[PDB]
Amino acid sequence: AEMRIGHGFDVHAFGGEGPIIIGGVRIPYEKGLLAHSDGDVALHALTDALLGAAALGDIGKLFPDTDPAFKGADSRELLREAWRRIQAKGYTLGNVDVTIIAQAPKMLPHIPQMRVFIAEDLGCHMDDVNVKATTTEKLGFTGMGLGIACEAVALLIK
Amino acid sequence: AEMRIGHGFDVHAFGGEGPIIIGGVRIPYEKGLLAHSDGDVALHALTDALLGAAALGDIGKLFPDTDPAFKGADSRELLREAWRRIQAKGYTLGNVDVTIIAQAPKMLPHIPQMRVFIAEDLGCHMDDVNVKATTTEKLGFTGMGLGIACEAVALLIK
Amino acid sequence: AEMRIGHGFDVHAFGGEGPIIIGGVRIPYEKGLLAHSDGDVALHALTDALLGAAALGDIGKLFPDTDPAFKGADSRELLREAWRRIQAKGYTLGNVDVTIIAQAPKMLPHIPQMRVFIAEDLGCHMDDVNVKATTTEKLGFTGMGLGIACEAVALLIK
Ligand SMILES: Nc1ccn([C@@H]2O[C@H](COP(=O)(O)OP(=O)(O)O)[C@@H](O)[C@H]2O)c(=O)n1
Ligand SMILES: Nc1ccn([C@@H]2O[C@H](COP(=O)(O)OP(=O)(O)O)[C@@H](O)[C@H]2O)c(=O)n1
Ligand SMILES: Nc1ccn([C@@H]2O[C@H](COP(=O)(O)OP(=O)(O)O)[C@@H](O)[C@H]2O)c(=O)n1
Ligand SMILES: CC(C)=CCC/C(C)=C/COP(=O)(O)OP(=O)(O)O
Ligand SMILES: [Mn+2]
Ligand SMILES: [Mn+2]
Ligand SMILES: [Mn+2]
Ligand SMILES: [Zn+2]
Ligand SMILES: [Zn+2]
Ligand SMILES: [Zn+2]
């Protein structure tokens, strides 16, 4: 059994009306997130971490910012699709860990539901999906409420 | 033997008198770090990386920002406590890698002592604990001396 | 077979004439990168991820900012040298995943060539090297075109 590591990172800016979608979960907030998809940084970062582990590039590589094939869709579809590909190459999920970086809104109440979504989307047990949040103690663009960042790592098995 | 990956990230802002505690080590600096605990970003980030690998959430989940149980303590206690929990679920340490992001102070002289602390706190050999530092070449909130960031990754074995 | 995780992170600021070197690849851009070496954030971050996995510190530890031994060289040499050391301790490459964080230039056309370089430098198959890019949607120092950040993770086998 060969094992593979992956990393992902994403940022999206605030704009317009709430809510925001993070980890599939619709979360109420004063601002919404500017996006060409649904702006779900958590799932984008996770997808990159997963793809990178399977050495398949990134989301922008699999789903061009323009292309007809998979266009203007919600990030859960993109996640499921990438996982389809990652499995086609003969990988199963080791586990994933996600780190949301945001000053607000409060993510912790929504994390259990995010895990239901991700566990479903990758067809695994919840105990292989972990999600956290942190603030930057009001420092930097996230700390000064301009956007949200997210990091994810992934482990795969062949 | 099943293997598990984890990631952690933390930021704290400068304020008041030095010194700062980073990786358990008390380091002299003009400013100190604003915190509800001892503001040890290195250990916080490590703890999250470890917890995330064991799919146990984050420090804020285990030790609420308010709660009586483990209150206003130093981050080495929180680290040891989380490791107690991570072991209770039947995990041993693969290895940890930590990345301090700070313009100053200079971290490199203190890294050997940080590793003594962490290796003790997780009850392992030093050769399973790695710590680095980097500046952001004067860019961003860390680069403009407003705070310190840290990243950690962890590998666990069941 | 024991397995080891590593993480790396690097930033460099824009300045002077293009081009920039990223992942060994010379990429045309209006500004160049301020550096004591060639300012290759991608390879620096990768090297730290690799060294950290082998618990050998960071690049600044192996190659002091001043030292005669390996001085003012290009980052591919530093990468190859660190890999020599990492192998001397009895490690082979599991895989690496790299994440470039930059508003511009566009990295995606250059990624295939970056992988040729890294795969050569670590003497492995391309399918063990993954590289991505992302913008911070115009937010933060990278988003406001002041510099480039990069993250890397690495897996090693003993
Ligand atoms: N400096 C950069 C940044 C991104 N990219 C590519 O552009 C894509 C999308 O960039 P983005 O930062 O807007 O990512 P999204 O969160 O919008 O999907 C990435 O997935 C990469 O393929 C690039 O080629 N060079
Ligand atoms: N956007 C956010 C940020 C943090 N959190 C939670 O709040 C806790 C503490 O946040 P923090 O950024 O002040 O972390 P500390 O370094 O102060 O421990 C985290 O551990 C999460 O449980 C959240 O629910 N939503
Ligand atoms: N706060 C810090 C930052 C960096 N360092 C050390 O200084 C070295 C170089 O720092 P740097 O941010 O300029 O890294 P480069 O990208 O210039 O190689 C690091 O590799 C660390 O060894 C430190 O001791 N304390
Ligand atoms: C964990 C990672 C990837 C850290 C990199 C730091 C980063 C992207 C800072 C954003 O700039 P900023 O918020 O400091 O911009 P400014 O302070 O200029 O508003
Ligand atoms: Mn806090
Ligand atoms: Mn430097
Ligand atoms: Mn975008
Ligand atoms: Zn995105
Ligand atoms: Zn903290
Ligand atoms: Zn560098």
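Residue numbers in this text run from 1 along the chain shown.
Backbone N, Cα and C atoms are what each Cβ position is placed from, and that goes for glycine too.
Features as listed in Swiss-Prot:
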MUTAGEN   C:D10 to S (Swiss-Prot position 8)  Loss of activity
BINDING   C:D10, C:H12, C:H44  divalent metal cation binding site
MUTAGEN   C:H44 to S (Swiss-Prot position 42)  Loss of activity
MUTAGEN   C:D58 to S (Swiss-Prot position 56)  35% decrease of activity
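Feature annotations (Swiss-Prot) mapped to structure.
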residue: C:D10; record: mutagenesis position; contacts (Cβ under 8 Å, 6+ apart): C:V41, C:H44, C:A45, C:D48, C:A149, C:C150
residue: C:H12; record: divalent metal cation binding site; contacts (Cβ under 8 Å, 6+ apart): C:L33, C:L34, C:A35, C:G39, C:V41, C:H44, C:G147, C:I148
residue: C:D58; record: mutagenesis position; contacts (Cβ under 8 Å, 6+ apart): C:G8, C:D48, C:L51, C:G52
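Neighbours of C:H44 (mutagenesis position), defined as other CB atoms within 10 A of its CB across all chains, total 27. In the three-state DSSP scheme, C:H44 (mutagenesis position) falls into the helix class.
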